[PDB]
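Working notes, beginning with the structure itself.
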Amino acid sequence: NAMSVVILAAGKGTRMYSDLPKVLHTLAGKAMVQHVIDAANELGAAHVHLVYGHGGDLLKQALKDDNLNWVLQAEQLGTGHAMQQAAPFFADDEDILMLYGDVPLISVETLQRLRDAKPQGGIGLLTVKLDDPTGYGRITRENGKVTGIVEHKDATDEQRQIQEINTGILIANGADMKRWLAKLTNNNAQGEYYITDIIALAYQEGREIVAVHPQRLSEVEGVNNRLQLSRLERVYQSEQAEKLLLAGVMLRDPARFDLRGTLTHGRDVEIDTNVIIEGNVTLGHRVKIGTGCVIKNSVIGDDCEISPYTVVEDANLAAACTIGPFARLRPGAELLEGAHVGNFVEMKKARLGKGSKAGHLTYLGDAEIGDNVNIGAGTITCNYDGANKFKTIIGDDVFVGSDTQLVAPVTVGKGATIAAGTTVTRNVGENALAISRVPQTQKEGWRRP
Amino acid sequence: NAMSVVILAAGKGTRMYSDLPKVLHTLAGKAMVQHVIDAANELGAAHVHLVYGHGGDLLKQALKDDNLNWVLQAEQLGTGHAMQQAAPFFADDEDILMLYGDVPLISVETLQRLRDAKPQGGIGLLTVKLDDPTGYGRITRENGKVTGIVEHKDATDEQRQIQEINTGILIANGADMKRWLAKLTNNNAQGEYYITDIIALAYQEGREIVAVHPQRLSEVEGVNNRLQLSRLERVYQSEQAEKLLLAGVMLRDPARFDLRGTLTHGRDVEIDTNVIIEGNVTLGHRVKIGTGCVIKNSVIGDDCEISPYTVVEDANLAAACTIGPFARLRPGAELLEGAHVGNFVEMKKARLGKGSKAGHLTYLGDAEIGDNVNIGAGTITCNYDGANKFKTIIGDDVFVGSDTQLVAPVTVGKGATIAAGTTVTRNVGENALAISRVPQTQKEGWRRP
Amino acid sequence: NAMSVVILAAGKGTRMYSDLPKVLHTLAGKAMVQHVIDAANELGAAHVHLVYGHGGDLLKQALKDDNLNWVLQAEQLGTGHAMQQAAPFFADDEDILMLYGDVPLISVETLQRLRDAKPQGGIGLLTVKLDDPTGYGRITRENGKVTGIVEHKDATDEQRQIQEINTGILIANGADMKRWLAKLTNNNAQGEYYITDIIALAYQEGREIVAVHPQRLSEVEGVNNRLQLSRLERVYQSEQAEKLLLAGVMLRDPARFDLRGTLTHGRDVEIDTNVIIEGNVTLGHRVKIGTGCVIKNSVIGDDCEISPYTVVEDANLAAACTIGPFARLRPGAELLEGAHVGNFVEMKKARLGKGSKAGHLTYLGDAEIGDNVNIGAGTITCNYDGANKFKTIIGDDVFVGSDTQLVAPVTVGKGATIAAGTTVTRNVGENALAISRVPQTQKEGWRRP
Ligand SMILES: CC(C)(COP(=O)(O)OP(=O)(O)OC[C@H]1O[C@@H](n2cnc3c(N)ncnc32)[C@H](O)[C@@H]1OP(=O)(O)O)[C@@H](O)C(=O)NCCC(=O)NCCS
Ligand SMILES: CC(C)(COP(=O)(O)OP(=O)(O)OC[C@H]1O[C@@H](n2cnc3c(N)ncnc32)[C@H](O)[C@@H]1OP(=O)(O)O)[C@@H](O)C(=O)NCCC(=O)NCCS
Ligand SMILES: CC(C)(COP(=O)(O)OP(=O)(O)OC[C@H]1O[C@@H](n2cnc3c(N)ncnc32)[C@H](O)[C@@H]1OP(=O)(O)O)[C@@H](O)C(=O)NCCC(=O)NCCS
Ligand SMILES: CC(=O)N[C@H]1[C@@H](OP(=O)(O)OP(=O)(O)OC[C@H]2O[C@@H](n3ccc(=O)[nH]c3=O)[C@H](O)[C@@H]2O)O[C@H](CO)[C@@H](O)[C@@H]1O
Ligand SMILES: CC(=O)N[C@H]1[C@@H](OP(=O)(O)OP(=O)(O)OC[C@H]2O[C@@H](n3ccc(=O)[nH]c3=O)[C@H](O)[C@@H]2O)O[C@H](CO)[C@@H](O)[C@@H]1O
Ligand SMILES: CC(=O)N[C@H]1[C@@H](OP(=O)(O)OP(=O)(O)OC[C@H]2O[C@@H](n3ccc(=O)[nH]c3=O)[C@H](O)[C@@H]2O)O[C@H](CO)[C@@H](O)[C@@H]1O
Ligand SMILES: [Co+2]
Ligand SMILES: [Co+2]
């Protein structure tokens, strides 16, 4: 079938105390409204009409989906009024699903359910029964049939007793929506245009409204302040964790895990406490990730062991690598099979070959390191003259003594050995020993301050 | 009006298994009893009478408030007896509020409520209804009026059914308190002096006792062991977190945040998981604090980005700074606008000028660094001859090569450049290149062990 | 009395999505089944019969207890059938307790209770009443007496209403067990051998079955997937935490603490958030452990202060030491009294004497350091020529300048002083100043790229 989605995101989010549009505040690493658009496109929406009021600049900057149609609502005179603005783009032959930009957790499964329930020529409405229905539009039925919605401000003490409430999500046909929308007036408590009136209009036209319910309450919870955003973030993380656990991923504490992106994985992956996964992360089989690690946009091969407090960004680790604790891999770091990176080591745009080790207090940037190479503690590749960055190349079987600086550009041939404390400014030959050392001397009977 | 507070802190805290007075064990970074004194002074108490038994030495050492009057209770013969000791200092014309030193969460709002309820010449009593009232003094009323309190040991099976219990907090007039206190005897189950008897004495004198209730149960919960202290700590942290969230501060996980001091803040501040705030911390607008950071007594300007696992103490960061991950700023560290501090870098009593960068494996202590300065990786300021510490000064536009030691005291002029691996013992001129390098040589066909 | 235990561990654990036997997946640092064996031996079991199906190789590899008797169950035809295999080794004069290898939390106290309840010649059965008894064997009683168990598949709608269910744990005499086991047939819903039938057989023999209940539900919860394992891990950690709190150990957040081994401790020990304890750890009096520390198999003396994010393995710290933040102690690290280790410092097979300090960016391996020694920042002991490792010895009162490398083997005598930036290849005399420095020179008017 055909269907388009309209997302209302023109409301003011003052209880957030922010200089950023409310629907842009993130949850799980992404804008609240991006979550809604994702569900919209995942549902098959043909067009996605974003109705906004202000901060349109900040909005277009952050939102760049293709099926995105921007609709301005200069004045917020109500949800019905906001829909009136988008109406012009509705297709008589297409279904129109309405959503809120501040209700991020709504699921596609529930939206698919609502979809299939919409009566022909009728309306699909999503409702939930709440313990305390205060503030919500009340659902009135006659002989068991939905005949309308009474906003909290307008309901009578008696109607206020109804616990079935309107969540705000509904689907109808473009043409229908258009005829009803045109007949809206604002004679009411709030003195605005209620999109909720269309339920009545449709009913007295003979049409029928069907009400389906969500799988969970959080599915239709809206965000008006940062406490509510916080709450939903935990709900989301708890769901993510459950899925992973049931999928074979062991989490040492599901309450202390955060997934802010996408995780692909093999079998027997084990993740300890307080680990954060961001962007796109791929883990091979039997990968072990110690406590406190932050992994972002990286590939980690089979049998890798990431020790506690290790930060990895845009890195690529081949099989059987061991890194950490306290290691920092920056964009471009690559570790071939069996490579080892110890504590207080930083890598950026550098490849460490098979079986090579960089054990301690080392900085490797803009470097190409061969296999079975040993980088002594304190080694640093000085890759920047203050204007340009230069490359350092270290061949296979090289042994770099502790506290060596390699002033780029420089190449060290296979099997070379670099004396501890050497400042390397010139290429080193294969099988040669490079050194720039002052012989050690002594001064007898020396007294300090 | 006039009012004084009496804090009972002379009881034994044996279930703590500690060599430190029970009321000194901290909650949220401060002694349990300091919490009570804070509420007392915040309520306007004129005098605060601390009734203690032992560890008076450790107590005076830790408690140094001005309105503090120490009252010794050599023997713990009961709460009534403890009040008898403080009685001599009560003012006939002042109200006397009684509190417990091991009930830290009592709120000022609830204490203010009790204050305004106290009948003229009567007593203000705080009561709570509990599911299991075992162990607590039972509140007896007649025709709906509080006529006394029956301690658990003395109540009858029937009175033990009463669920309204005495929390221990009450307020009365100095003179009244004095006449009643003098009439206390210890004929009872426990064989001690119950301050709770004054309720009866006042009633048969014709006076009236009013009972107000707390806002929350935790408000009047007492601490007898470390599990209970733990519980209250989480309650306290949860309240703190809520306030911040509602005030515009985004916390990625309110359950993984700890505030042990005071936090001032601007708008759009974002705090990730497991961050600890201690002492007095001020955050400008849009400050981002990554996971695992510990921030103590520091000032952080607008737009600063603190990366994961960064420890900051008594530091001052100007606007737009970026520090971490794995950075350690010690007392005296100062970063001017746009300064950058990378991983595995430590600063102590050192100022890093505008746009200056200290990227990796570096230690800067007792240093003054100008603007647009670049401190190569591995650089260390050797600020201590073993007896005294000395200052290092680096002018603007200086470029310090990797692995350079600056033996203090030394000054590097503007625009100078220091060769990688240099040991700087003498001042460097402006626009000069300093170096102390051995030319690199090679030994052909070298074989390692 | 005499008693042997049989542990069924031959079932398939497919919902784990693992290549490792289900009962080998760990909880609190140890294999699920090791937990059961521990309780078995702690209960006094004489023999422990492990009934397994596959992965026997991986099982024997990981399990090496002495009283362990391996019984193969090539085909899993039911629990009764599995017991039939172990039957041959039962002693007519001994009690036989049956347990599950995937029910790790069962307690010895509850097992001791079941023990003492077993009627003479009867059966001790453990039962729990569940809200939703679906899937569990149903307990049928007549006139209040247990007369059998009806498996869920076989119960009638009416029997399915019974909420008292069989947990699977039972104890009986060897001889009895043997006669009943021999009379089992598999005419039933599942078409297998139910060990649960023996309850009926015993009843019609005139014997009596007694049902005792566990202290907590988690005690008899089984693990079929990683979500359930996760759940139990938290239950276990929560219990551990409670015990410690009640024993005098202060935990800043009992929900953020993990004990995966054994902890011995003194008084007033304080542990902050996110600390992990592994293997055997001993803490003296008043030890303070900051947030994020990982302590494994170490000894920590009185008054030690471990700062945030410090990793300690197989270390030994004397009294009053201070280490961290960001410190890494590896196997063999030893700190004598009052020693200090700062940030970004790593130690391995090295002893730091009384009052000695290694403040920053330092690596000490295979070293012996005397008392009152000061290791300047950037110091590194180059303990490996690429084939062998060598020892570095530093006498008392030595002062090592920043960025010094000590090429092992080398000895520095008492009171010596090593100039900053020195490469030490030869022994240094007592009270001598060692140096290998190029005098600093300057090049006027130097311009960078
Ligand atoms: C000192 C340094 C700046 C010189 O760079 P360079 O210009 O490429 O080296 P050059 O071969 O051109 O010679 C430089 C000058 O120093 C002098 N020089 C070289 N080696 C010397 C030594 N051992 N002793 C004294 N003077 C020496 C030369 O005479 C030469 O100038 P000249 O034209 O008068 O002969 C450079 O080697 C260095 O240490 N750079 C820093 C790299 C770094 O740490 N980067 C970190 C990136 S994050
Ligand atoms: C080596 C060191 C101790 C000398 O300090 P100093 O006394 O201030 O330096 P001085 O100029 O007084 O001269 C010291 C002696 O060494 C000798 N010397 C200096 N430079 C030398 C060189 N390149 N080669 C050989 N000998 C040298 C001098 O002859 C002099 O003694 P003299 O009186 O016999 O001539 C010092 O430079 C050093 O490295 N200090 C450590 C700083 C540090 O790392 N602090 C960390 C704080 S946490
Ligand atoms: C350079 C190094 C490899 C030499 O080791 P060594 O063989 O034990 O030292 P030796 O005394 O045997 O002499 C080595 C050679 O270098 C030459 N040499 C020594 N000092 C020199 C100097 N200052 N300048 C030039 N050449 C020098 C010698 O002539 C000698 O060879 P020769 O037989 O031709 O005379 C060594 O000192 C070193 O730096 N090792 C690395 C240690 C390390 O960092 N380990 C980390 C473990 S994780
Ligand atoms: C009249 C109406 O529709 N009532 C419904 C609306 O209440 P109500 O009108 O009170 O809801 P809100 O004011 O929060 O607005 C709903 C959503 O519409 C957006 N918005 C609102 C006004 C506007 O002019 N433009 C705009 O884009 C808001 O940004 C928000 O995303 O949602 C409730 C659920 O939350 C339902 O139970 C109510 O029946
Ligand atoms: C007789 C009396 O007052 N009973 C009240 C008291 O019980 P109860 O007397 O049982 O309470 P506690 O023994 O815990 O003592 C209360 C507080 O008084 C202090 N203290 C106690 C005795 C002493 O000689 N000196 C001293 O300073 C303790 O340190 C504690 O801070 O508190 C309960 C609430 O917790 C009330 O429900 C009881 O009605
Ligand atoms: C017939 C029987 O005994 N029923 C009991 C069994 O159910 P049920 O037979 O359904 O239980 P499971 O299939 O999970 O097996 C129980 C335990 O026995 C092991 N196993 C099973 C079959 C086999 O051939 N070999 C083997 O070693 C499993 O690995 C598991 O550790 O446990 C339930 C509690 O969990 C009880 O309420 C049921 O009354
Ligand atoms: Co060096
Ligand atoms: Co160095």
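The residue numbers of chain B are those assigned by Swiss-Prot, with the residues present covering 4-452 sequentially.
The backbone N, Cα and C atoms fix where each Cβ goes, and this holds for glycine too.
Copied from Swiss-Prot, the annotated features are:
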| type | residues | note |
| --- | --- | --- |
| BINDING | B:11-14, B:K25, B:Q76, B:81-82, B:103-105, B:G140, B:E154, B:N169, B:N227, B:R333, B:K351, B:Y366, B:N377 | UDP-N-acetyl-alpha-D-glucosamine binding site |
| MUTAGEN | B:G14 to A | 8-fold decrease in uridyltransferase activity. Creates steric conflict and decreases affinity for UTP |
| MUTAGEN | B:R18 to A | Dramatically impairs the uridyltransferase activity |
| MUTAGEN | B:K25 to A | 8-fold decrease in uridyltransferase activity |
| BINDING | B:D105, B:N227 | Co(2+) binding site |
| BINDING | B:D105, B:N227 | Mg(2+) binding site |
| MUTAGEN | B:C296 to A | No effect |
| MUTAGEN | B:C307 to A | 1350-fold decrease in acetyltransferase activity |
| MUTAGEN | B:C324 to A | 8-fold decrease in acetyltransferase activity |
| ACT_SITE | B:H363 | active site, proton acceptor |
| MUTAGEN | B:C385 to A | No effect |
**Prompt:** Under 8 Å Cβ-Cβ to chain A, which of the recorded positions B:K25, B:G81, B:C307, B:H363, B:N377?
**Reply:** B:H363, B:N377
**C-beta crowding around B:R18 (mutagenesis position), within 10 angstroms** = 15
**Asked** Out of B:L11, B:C324, B:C385, which of the recorded positions has the smallest number of neighbouring Cβ atoms within 10 Å?
**Response** B:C324
**Complete:** argmin Cα dist to B:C324 (mutagenesis position) over the recorded positions B:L11, B:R18, B:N377, B:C385 returns B:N377
**Request:** Would you mind sorting out which of B:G14, B:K25, B:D105, B:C307, B:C385 (the recorded positions) have a C-alpha within 10 A of the one on B:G81 (UDP-N-acetyl-alpha-D-glucosamine binding site)?
**Result:** B:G14
**Item:** Subset of recorded positions B:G104, B:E154, B:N227, B:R333, B:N377, B:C385 within reach of chain C (CB-CB under 8 A)
**Value:** B:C385
**Item:** B:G81 (UDP-N-acetyl-alpha-D-glucosamine binding site), number of other Cβ atoms within 10 Å
**Value:** 21
**Complete:** Neighbours of B:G14 (mutagenesis position) among recorded positions B:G104, B:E154, B:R333, B:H363, B:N377 (C-alpha cutoff 10 angstroms), in sequence order, are B:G104
**Message:** Among B:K25, B:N227, B:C307, B:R333, B:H363, B:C385, please name the recorded positions whose Cβ is nearer than 6 Å to ligand 5.
**Reply:** none
**Message:** If the criterion is a C-beta within less than 6 angstroms of any ligand 2 atom, which of the recorded positions B:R18, B:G81, B:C324, B:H363, B:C385 pass it? List them in sequence order.
**Reply:** B:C385
**Request:** List the Cα distance (Å, whole number) between B:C385 (mutagenesis position) and B:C296 (mutagenesis position).
**Result:** 28
**Fill in**
Sparsest Cβ environment (other Cβ within 10 Å) among recorded positions B:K25, B:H363 belongs to B:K25
**Item:** Under 8 Å by Cβ from B:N227 (Co(2+) binding site), counting only residues of that chain that are 6 or more apart
**Value:** B:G16, B:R18, B:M19, B:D105
**Request:** Could you tell me which three-state DSSP class B:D105 (Co(2+) binding site) falls into?
**Result:** coil
**Prompt:** Can you tell me how far the Cα of B:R333 (UDP-N-acetyl-alpha-D-glucosamine binding site) sits from the Cα of B:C307 (mutagenesis position), in Å?
**Reply:** 18
**Request:** Using B:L11 (UDP-N-acetyl-alpha-D-glucosamine binding site) as the reference point, find which of the mutagenesis positions B:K25, B:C296, B:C307 has the shortest Cα-to-Cα distance to it.
**Result:** B:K25
**Secondary structure of B:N377 (UDP-N-acetyl-alpha-D-glucosamine binding site) (DSSP, helix/strand/coil)** = strand
**Fill in**
Under a three-state DSSP reduction, the secondary structure at B:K25 (mutagenesis position) is helix
**Fill in**
Sequence-ordered recorded positions within 10 Å (Cα) of B:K25 (mutagenesis position), taken from B:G104, B:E154, B:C296, B:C307, B:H363, B:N377, are B:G104
**Complete:** Rounded to a whole number of Å, the separation of the Cα atoms of B:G104 (UDP-N-acetyl-alpha-D-glucosamine binding site) and B:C296 (mutagenesis position) comes to 32
